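Have a look at the structure below before the remarks.
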Amino acid sequence: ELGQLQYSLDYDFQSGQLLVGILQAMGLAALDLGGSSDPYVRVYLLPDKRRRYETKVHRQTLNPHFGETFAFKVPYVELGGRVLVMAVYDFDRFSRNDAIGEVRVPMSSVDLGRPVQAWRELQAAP
Ligand SMILES: [Ca+2]
Ligand SMILES: [Ca+2]
Ligand SMILES: [Ca+2]
């Protein structure tokens, strides 16, 4: 049980940018021995691994409220070949940050004629 993430997708057709809102997560796995996590989300639009953004870290919670929005410049015609990755991590002070899980959204599975808001279960990295 890794939890789930609520996100929004909004394609701004005038600017040619995909707006990705990271709203909140719920029921996240605890990646600290004390039974909690310090969650943040790294967001990137595959296959571009260079343009990556990270939310603020939230302290000791498995139900973080993020309220972040990032965007990626991508022509609408190319969008179906992109895969959005929202990778949820647990920030640590004394060791590497820990993967909690990720949500992968093949953009071909979304219709962005109008904006969408959805929940998806976190999965282990492939
Ligand atoms: Ca940890
Ligand atoms: Ca931690
Ligand atoms: Ca760690």
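We number chain A the same way Swiss-Prot does; the residues here are 108-233, in that order.
Method reported for this entry: X-ray crystallography, 1.9 Å.
Here the Cβ of each residue, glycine as well, is placed from N, Cα and C on the backbone.
Around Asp139 (Ca(2+) 2 binding site), a 10 Å sphere centred on its CB holds 14 further CB atoms from the protein chains shown. According to Swiss-Prot, the feature Ca(2+) 2 binding site maps to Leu138, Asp139, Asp197, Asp199, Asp205, an assignment based on sequence analysis.
Secondary structure at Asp197 (Ca(2+) 2 binding site), as computed by DSSP, is strand. Annotation comment: Swiss-Prot describes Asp139, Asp145, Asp197, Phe198, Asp199 as Ca(2+) 1 binding site, evidence class sequence analysis.
Of all Cβ atoms in the protein chains displayed, 13 besides its own lie within 10 Å of the Cβ of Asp199 (Ca(2+) 2 binding site). What Swiss-Prot records for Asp199, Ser202, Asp205 is Ca(2+) 3 binding site, and it gives sequence analysis as the kind of evidence.
Swiss-Prot documents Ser202 to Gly as a published mutagenesis change and attaches the note Does not affect Ca(2+) affinity as measured by isothermal titration calorimetry of the mutant protein. When other Cβ atoms within 10 Å of the Cβ of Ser202 (mutagenesis position) are tallied across all protein chains shown, the result is 7.
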Whole-number Å value for how far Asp145 (Ca(2+) 1 binding site) lies from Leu138 (Ca(2+) 2 binding site) (Cα to Cα): 8
Additional residues surrounding Ca(2+) 3, by Cβ distance to the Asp199, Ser202, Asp205 centre under 8 Å: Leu138, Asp139, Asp197, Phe198, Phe201, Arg203, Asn204
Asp139 (Ca(2+) 2 binding site) versus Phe198 (Ca(2+) 1 binding site) - Cα distance in angstrom: 9
Which of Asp145, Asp197, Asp205, the listed binding-site residues, has fewest other Cβ atoms within 10 Å: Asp205
